[PDB]
Number of protein chains: 2
Amino acid sequence: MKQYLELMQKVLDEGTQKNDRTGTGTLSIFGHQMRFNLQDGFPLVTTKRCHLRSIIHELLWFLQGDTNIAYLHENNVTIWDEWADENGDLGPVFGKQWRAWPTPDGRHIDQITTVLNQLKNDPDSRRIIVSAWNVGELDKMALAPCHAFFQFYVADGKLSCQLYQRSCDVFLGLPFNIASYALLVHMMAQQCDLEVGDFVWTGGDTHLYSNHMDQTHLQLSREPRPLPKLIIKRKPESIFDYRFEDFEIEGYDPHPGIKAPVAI
Amino acid sequence: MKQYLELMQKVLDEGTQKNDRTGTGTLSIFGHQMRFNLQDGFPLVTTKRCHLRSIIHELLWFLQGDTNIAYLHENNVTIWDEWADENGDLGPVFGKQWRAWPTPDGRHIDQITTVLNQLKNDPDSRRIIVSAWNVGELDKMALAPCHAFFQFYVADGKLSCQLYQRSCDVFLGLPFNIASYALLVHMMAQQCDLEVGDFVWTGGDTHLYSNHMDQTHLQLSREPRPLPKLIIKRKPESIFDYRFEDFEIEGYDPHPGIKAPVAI
């Protein structure tokens, strides 16, 4: 997509050499923002083929609130295997905070239900927020949330969402981060009888790994194709009742897939 | 400042009519970002005179962690009086979360000490974060935090900070929000033997109140003046030992002050 390739070029041009926790090198910038008008099309990167199978299962899994990887394994989704313990546990990552944020007084707060009802009853609200950044729970998490905090907004019948992503792997992660939250906005808008607005992406440490440079150069040589279209095949009774098969992408004509590694 | 006036003009041009919780009208946009290179000068709005007295006391008060307004009243700082109860209490707002975030297991987490030591020991970290958005504590707060979440970053000997502000009163609040966090970056950089980098400001619901329109039109007719310079007159032994008198602004030649109201 235009904004995505512009980000990649910016990191190339302006990024500074910066290492990650393993010692693996990157080029990094701090602070960036992009906006995707969801009525223009579904913002799935076209300059390489991006598969959404794991991303859809992951989002349904987040929304279900159980952080054991059993559901992912039931569907042969393996993207959290690296972080899970022998029993398949991850600690109180994403879904536990979205659905059952623990409080000092022993309650567990369902932020997703909170937001859905704010959107339906008080759409002007300036505090329609979900946070995964539960400071007390960070140490028990397999890793701290990268997509940490998000806010919804309603105007002129349209639902928008802004994500704050503290750390972003531009090449491997970001295409998927965009698609995941764009899907969530479509699901929430359907459930609230709203049209889709903008997905606004905001980054903190936004980086290209040094061993993604060949891939980045190739991708920047390609012209974006028309955005595809998301089809939701059925309207479920709530935000918690979506199924994998409810989602189809039409009109997706990407350039070929581009593989990239990780260090250990 | 250029970026500030550009934001104001954007809200004028592109903002949509949107009411707040009291029913007071605004023009609103969702999602914006600005960057202030702190080596260029201290980013204090010059197109109207902005007083920093209350803002400096407020920041020292945040850093001290006690949310009773007694310290503010000791200095005749009245900007939190509206929200305080008969005993001067605000509930677990800002400073309580910065210095003593309560956890389910009964601990209280000092996020400011955490960050200072991350900056000194693990400056490459992508999770140097302070959050005020303690979901369990929102209901006891006098109001939910507007400046909700911030992240630090180090590269090339320079400390940067990004703020996520969920709700922003562009005319009355934003000049002060910018100055408060810019001061904090200077204080933290001094304590970590770092130079100052960028303050990156990110907004959610970013709005101009309808009864600030006369003022906005006047302000947009003025040309920004050179940025002033922050002087820290003494290096304290830690981030918790700063005093009001340690701070001076030099070279501040603003256009006259512009008064603006609020509804009740």
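Per the header of the entry, the method used was X-ray crystallography, 1.6 Å.
Here the Cβ of each residue, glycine as well, is placed from N, Cα and C on the backbone.
Following the DSSP three-state reduction, the secondary structure of B:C146 (active site, nucleophile) is coil. For B:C146 (active site, nucleophile), the same-chain residues that are 6 or more apart in sequence and have a Cβ closer than 8 Å to its Cβ are B:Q165, B:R166, B:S167, B:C168, B:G173, B:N177. For B:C146, the entry in Swiss-Prot reads active site, nucleophile, with the evidence type experimental evidence.
Here Swiss-Prot flags B:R21, B:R126, B:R127, B:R166, B:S167, B:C168, B:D169, B:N177, B:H207, B:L208, B:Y209 as dUMP binding site. Cβ contacts within 10 Å of B:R127 (dUMP binding site), excluding its own Cβ and spanning all protein chains shown: 21.
Sequence-distant neighbours of B:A263 ((6R)-5,10-methylene-5,6,7,8-tetrahydrofolate binding site) (same chain, 6+ apart, CB under 8 A from its CB) are B:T22, B:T24, B:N211. Feature annotation from Swiss-Prot assigns (6R)-5,10-methylene-5,6,7,8-tetrahydrofolate binding site to B:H51, B:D169, B:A263; the stated evidence is a large-scale study or a structure entry.
In Swiss-Prot, the entry for mutagenesis B:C50 to Y states: Shows 0.2% of wild-type catalytic activity, but substrate affinity is not affected. The structure shown retains the original residue. Listed in sequence order, B:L44, B:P175, B:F176, B:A179, B:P254, B:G257 are the same-chain residues at least 6 apart in sequence whose CB falls under 8 Å from the CB of B:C50 (mutagenesis position).
Cβ contacts within 10 Å of B:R126 (mutagenesis position), excluding its own Cβ and spanning all protein chains shown: 23. In the three-state DSSP assignment, the secondary structure recorded for B:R126 (mutagenesis position) is coil. According to Swiss-Prot, the mutagenesis experiment B:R126 to E carries this note: Shows 2000-fold decrease in catalytic activity and 600-fold decrease in affinity for dUMP.
Other Cβ atoms within 10 Å of the Cβ of B:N177 (mutagenesis position) number 18 in total over all chains. Here the residue is the original one, while Swiss-Prot reports the published mutagenesis B:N177 to A with the comment Shows 200-fold decrease in catalytic activity, 20-fold decrease in affinity for dUMP, and 10-fold decrease in affinity for mTHF.
A 10 Å cutoff on Cβ-Cβ distances gives B:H51 ((6R)-5,10-methylene-5,6,7,8-tetrahydrofolate binding site) a total of 11 other Cβ atoms nearby, all chains included. The most crowded of the binding-site residues listed here (B:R21, B:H207) is B:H207, judged by how many other CB atoms sit within 10 Å of its own CB.
B:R127 (dUMP binding site) sits 33 Å from B:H51 ((6R)-5,10-methylene-5,6,7,8-tetrahydrofolate binding site), taking the Cα positions as reference. In sequence order, the recorded positions from B:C50, B:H51, B:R126, B:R127, B:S167, B:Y209 that place a Cβ under 8 angstroms from a chain A Cβ are B:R126, B:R127, B:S167. In three-state terms derived from DSSP, B:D169 (dUMP binding site) belongs to an extended strand segment.
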